[PDB]
Amino acid sequence: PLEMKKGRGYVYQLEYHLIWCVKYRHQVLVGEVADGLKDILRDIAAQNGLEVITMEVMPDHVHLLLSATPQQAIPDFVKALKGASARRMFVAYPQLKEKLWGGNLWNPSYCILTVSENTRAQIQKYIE
Amino acid sequence: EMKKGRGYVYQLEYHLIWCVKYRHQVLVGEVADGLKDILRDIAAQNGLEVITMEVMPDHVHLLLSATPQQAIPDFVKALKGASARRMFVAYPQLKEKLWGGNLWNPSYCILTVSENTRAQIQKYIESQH
DNA sequence: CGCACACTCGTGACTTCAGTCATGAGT
DNA sequence: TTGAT
DNA sequence: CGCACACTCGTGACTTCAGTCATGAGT
DNA sequence: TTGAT
Ligand SMILES: [Mg+2]
Ligand SMILES: [Mg+2]
Ligand SMILES: [Mg+2]
Ligand SMILES: [Mg+2]
C-alpha cells in the first residue's frame, strides 16, 4: 500500500531533495553557526507548512529532504528557506560578515530533485 | 540527466492521476484517442514534458517532468480544465452520461518520482566522508 | 580557460524590508 | 571574495 | 445512513469563459 | 448520476 496524504481536493505524497551552497563556497557553517542554522531552518519550515524529513548541514552546503503539499510551490519555499535563514544568520552571527560582506550568505542557485517515498513495485500495484 | 535553468539545477518528475466524474467508463475508442491528442497538445502549450501517458476507460495516468517554476495546481488545472472543455466540444455524446458540466472527478493524485527511494536518499545524506 | 549554478552587473517581486526568488548578459 | 553539492 | 478524493451545496480565481483550480461543510 | 486509480 502507498503512503498517501489526503487534502481537500487531492491525495498526494510529495518529497524533494533540496540543496544549496554558501556564497563563494566559504566553509562557514560550523559549530554554533551550523547549530543555529538548524533551528532557523526548522522554524521557517514549520512556518511554511513543510515537513523536514532530513536535514544535514556541511560547512559549505545544506541538504534537505522535504515533504510538502501540492500547494507549496518550489520557488516560494526555497525563497523562504534561504532568504529568511540568510537574514537571521547574519543577525545571530555577526562574525559571518568577516568572510561574507557582500550582502549574501548563499549561492544564488538551488538544486532540487523529486523523490519517490514508495517503491516502484508499490506504485505499479496502485497504478494497476 | 540533470536539467539547468538560470538559477537552479533540477530533476522533477511526478505521477499524475485523475478519474472521470462518477467513475463512468467513458474514455474508450475514439474518445480516448482524442483525449491523448488534447493532453499532448495542452502539455506542449504549457511546456510540460509527458514521459508516459495512459488512458483507461475511467481514469488517466501521466508521468510528467517539469521545471521548478511550474506549480502543481496550475498544471493540473491546465491539463484537466482545458481537456474537459475540449472533450465535450469534440465529443458531445459525452453529455449523454455527463450532463452536469463535469467530465472529471474534482480530485487529483500526485506523487513525486525519482531514480531511488527517500530511505536510500536519506542514508546517502547522513554519510559524509 | 571560459564559463555559469556557482563570479559580476542589471531588471522586478516580495519577505527577511534583507536577501532570496524571478530574470538577461558579460566574463 | 567562485570553482562544486 | 455516513463518508469523501471520489456525491452535493457553498465561497472565489482564471482559462477552457467552461470547468478546473483554490476551498468548508453537509451527507 | 460516485464507490476507487
Ligand atoms: Mg537565485
Ligand atoms: Mg478539485
Ligand atoms: Mg550565461
Ligand atoms: Mg469533509
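Following Swiss-Prot, chain A shows residues 7-134, kept in their order.
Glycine is no exception: its Cβ is also placed from the backbone N, Cα and C atoms.
The note that Swiss-Prot attaches to the published mutagenesis A:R14 to A is: 60-fold decrease in excision frequency, 30-fold decrease in DNA binding. If you look up Swiss-Prot, you'll see A:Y132 marked as active site, nucleophile, on the strength of a curator's inference.
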Task: Pairwise Cα distance for A:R14 (mutagenesis position)/A:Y132 (active site, nucleophile) [Å, integer] - done: 21
Task: All-chain count of other Cβ atoms within 10 Å of A:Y132 (active site, nucleophile) - done: 15
Open item on the list: Suppose we draw a 10 Å sphere around the Cβ of A:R14 (mutagenesis position). How many other Cβ atoms does it contain, all chains included?
Closed with: 7
